[PDB]
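Worksheet: one structure, shown below.
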Amino acid sequence: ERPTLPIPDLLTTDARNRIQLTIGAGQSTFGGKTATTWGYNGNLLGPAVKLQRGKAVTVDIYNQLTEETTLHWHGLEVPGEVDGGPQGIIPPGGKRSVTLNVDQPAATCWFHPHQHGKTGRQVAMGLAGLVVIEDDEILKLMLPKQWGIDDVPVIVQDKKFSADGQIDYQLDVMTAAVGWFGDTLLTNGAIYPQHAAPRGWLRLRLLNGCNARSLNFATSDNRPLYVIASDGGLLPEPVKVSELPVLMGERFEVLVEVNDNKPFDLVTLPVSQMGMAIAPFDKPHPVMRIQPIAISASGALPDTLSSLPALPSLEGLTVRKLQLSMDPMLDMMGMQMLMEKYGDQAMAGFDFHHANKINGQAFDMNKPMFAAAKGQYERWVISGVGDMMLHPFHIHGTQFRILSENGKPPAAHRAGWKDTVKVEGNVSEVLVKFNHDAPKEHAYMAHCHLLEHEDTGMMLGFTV
Ligand SMILES: [Cu+2]
């Protein structure tokens, strides 16, 4: 509760409607020990790219690594050609430009690499940034809006380090099964930082940027969170909660009341997921310390945020079934290594590189599974019947509606605009529409956002 919370620079267009992102390596320090890290416009993580609905921007992307990478805009409704999936290679030393014509509601999205079979490693190395989409609707609401004062991004990620201090990442049979997770928790790159927040309302834009660890946010003194937005933007009205589960890649925006001068913690609560309840995550774990201060803020919590469209009628819509599966050998072999390495705490609460799949096929980049309709709602049925793993299933090129999440209607705060849906040993249904095109050369991806599962096959391509 000591270093101040790092705040990503809010990056806007220049006079020529361009934005420069440089992808480079550098050095970060975690707990006294230095580590090689990757970042956008810096050594670690990245900026918050600010975009206005209905305004085009060109982004110039400079790969200053010595290996290939891609830049995917997670949550953005844009054509496949700029979507930055594994076919959007930026060679080392190379420069690629993309045009983003933003046409979707205000939201906190994010961007990260999407290299073929290396997404987990590139994100673990430090690469992630934010996208703040604004529109006319949101600025009329009088929410907390002072960036890095009462409107603050909170990117929570776990990492594991070697004895030398270097990030200890590996795509092996255990991580291919259960995911890459660590024992150290970072908040905008820092360990248990403090943020100084004005009395009144504090707005937190939460991002679970872990490779595989699911989270569950609360406060130390159990004051509520007022959920105001999901992956794809504002909810119709606030949802007041005591805790907030957040899957890998999901974003929620919450308001928290800063009503006295007593400091408290934003925390994450222990979750039931293979590997994730191992100490120190067997108990509530602090994310950041919040320190009330008496400086000016005028943000507020409205009664009503937005009006969303109704769910479409289901009659006549195309149904697409996506069956997620793991090779049994991976499951057991991965489970053995987990039990070997950690023991009984691990469950508290044959090429493995193509062992994870959808409709019995490990991802093949030259063969898109189908062409989805443009401008027409479809019903996608995603089943995890057959294993007990957690699958936060993400679909590019869209913000959808969850019709059913793992056997029930979605929770109220998950019933708005989402690009991620929980699949865990059951079936989920989403109502999805694609407003933009994606040819086979720049196909959209649908995949599990437990990145090691993605990297080892749990992904498909599709065209629109
Ligand atoms: Cu998965």
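Heads up, chain A uses Swiss-Prot numbers, so what you see runs 30-378, 402-516.
Each Cβ is built from the backbone N, Cα and C atoms, and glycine gets one as well.
Note on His101 (Cu cation 1 binding site): other Cβ atoms within 10 Å of its Cβ, all shown chains, come to 21. The Cu cation 1 binding site annotation in Swiss-Prot covers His101, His446.
As annotated by Swiss-Prot, Cu cation 2 binding site applies to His103, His141, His501. Listed in sequence order, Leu276, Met277, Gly278, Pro444, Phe445, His446, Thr472 are the same-chain residues six or more apart from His501 (Cu cation 2 binding site) with CB atoms under 8 A from its CB.
Swiss-Prot lists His143, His448, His499 with the feature Cu cation 3 binding site, giving experimental evidence as the kind of evidence. Under a cutoff of 8 A between CB atoms, and with a sequence separation of 6+ in the same chain, the neighbours of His143 (Cu cation 3 binding site) are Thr99, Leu100, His101, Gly113, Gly114, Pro115, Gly117, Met497.
If you look up Swiss-Prot, you'll see 402-516 marked as domain 'Plastocyanin-like 3'.
The annotation that Swiss-Prot gives for the mutagenesis experiment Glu106 to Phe reads: Increases oxidase activity with ABTS as substrate. Sequence-distant neighbours of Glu106 (mutagenesis position) (same chain, six or more apart, CB under 8 Å from its CB) are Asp132, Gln133, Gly449, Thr450, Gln451, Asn487, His488, listed in sequence order. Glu106 (mutagenesis position) falls within neither a helix nor a strand when secondary structure is assigned with DSSP, and so counts as coil.
Within the same chain, residues at least 6 positions away in sequence whose Cβ sits under 8 Å from that of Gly304 (mutagenesis position) are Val207, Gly208, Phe210, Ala241, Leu367, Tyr371, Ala375. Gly304 to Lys appears in Swiss-Prot as a published mutagenesis result, with the remark: Retains 20% of cuprous oxidase activity. Increases oxidase activity with ABTS as substrate. Shows dramatic conformational changes in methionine-rich helix and the relative regulatory loop.
Under the three-state DSSP scheme, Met355 (mutagenesis position) falls in the strand class. Per Swiss-Prot, mutagenesis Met355 to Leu is noted as: Almost loss of oxidase activity with 2,6-DMP as substrate. Loss of the copper tolerance phenotype.
Quoted from Swiss-Prot for the published mutagenesis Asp439 to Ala: Decrease in oxidase activity with 2,6-DMP as substrate. Secondary structure at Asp439 (mutagenesis position), as computed by DSSP, is coil.
In Swiss-Prot, the entry for mutagenesis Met441 to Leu states: Strong decrease in oxidase activity with 2,6-DMP as substrate. Affects copper incorporation into the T1 copper site. The structure shown retains the original residue. Contacts of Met441 (mutagenesis position) defined by a Cβ separation under 8 A and a same-chain sequence distance of 6+ are given as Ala206, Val207, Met303, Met355, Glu476, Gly477, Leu502, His505, in order along the sequence.
Record note (Swiss-Prot), mutagenesis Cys500 to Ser: Loss of cuprous oxidase activity. The unchanged residue is displayed. In the three-state DSSP scheme, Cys500 (mutagenesis position) falls into the strand class. A C-beta separation below 8 Å, combined with a sequence spacing of at least six in one chain, links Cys500 (mutagenesis position) to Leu353, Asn408, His443, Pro444, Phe445, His446, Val475, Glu506, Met510, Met511.
By the rule that a residue counts when its Cβ sits under 6 Å from some atom of ligand 1, the recorded positions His101, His143, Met355, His448, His499, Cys500 yield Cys500.
Within 10 Å of the C-beta of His103 (Cu cation 2 binding site) we count 23 further C-beta atoms, all protein chains included.
Among the recorded positions listed here, namely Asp439, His448, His499, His448 has its C-alpha nearest to that of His103 (Cu cation 2 binding site). With respect to their backbone Cα atoms, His499 (Cu cation 3 binding site) and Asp439 (mutagenesis position) stand 16 Å from each other. In this structure, the CA atom of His141 (Cu cation 2 binding site) is 28 Å away from the CA atom of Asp439 (mutagenesis position). Counting in whole angstrom, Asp439 (mutagenesis position) lies 24 from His448 (Cu cation 3 binding site) by their C-alpha atoms.
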